[PDB]
Amino acid sequence: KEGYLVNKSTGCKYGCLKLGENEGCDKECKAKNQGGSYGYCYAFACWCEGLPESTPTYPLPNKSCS
């Protein structure tokens, strides 16, 4: 699946300024604790594709940031 990376402690998305291709989001999305295949910045927040079912995406069911 895909979606926004969410910080497990705050429940907030990871921000990014450079839109489109973003090595910053790609790196975070690829981290072994996330397990994604590719990442990029979308609407000023890191989007991750190829995430395993086990990896949560924004929003956290019990940790609000909105």
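Note that chain A is numbered according to Swiss-Prot, with residues 20-85 shown in order.
Just so it is clear, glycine is given a Cβ too, placed from its N, Cα and C backbone atoms.
Listed in Swiss-Prot:
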VARIANT   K20 to R  In CsEv2B
DOMAIN    20-85  domain 'LCN-type CS-alpha/beta'
VARIANT   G30 to A  In CsEv2D
VARIANT   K51 to E  In CsEv2C
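Distribution of Swiss-Prot features across the structure.
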residue: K20; record: variant position; Cβ contacts under 8 Å, 6 or more apart: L70, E72, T76
residue: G30; record: variant position; Cβ contacts under 8 Å, 6 or more apart: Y77, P78, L79, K82, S83, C84
residue: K51; record: variant position; Cβ contacts under 8 Å, 6 or more apart: none
DSSP-assigned states of the domain 'LCN-type CS-alpha/beta' (20-85) in counts, ordered helix, strand, coil: 8 helix, 17 strand, 41 coil
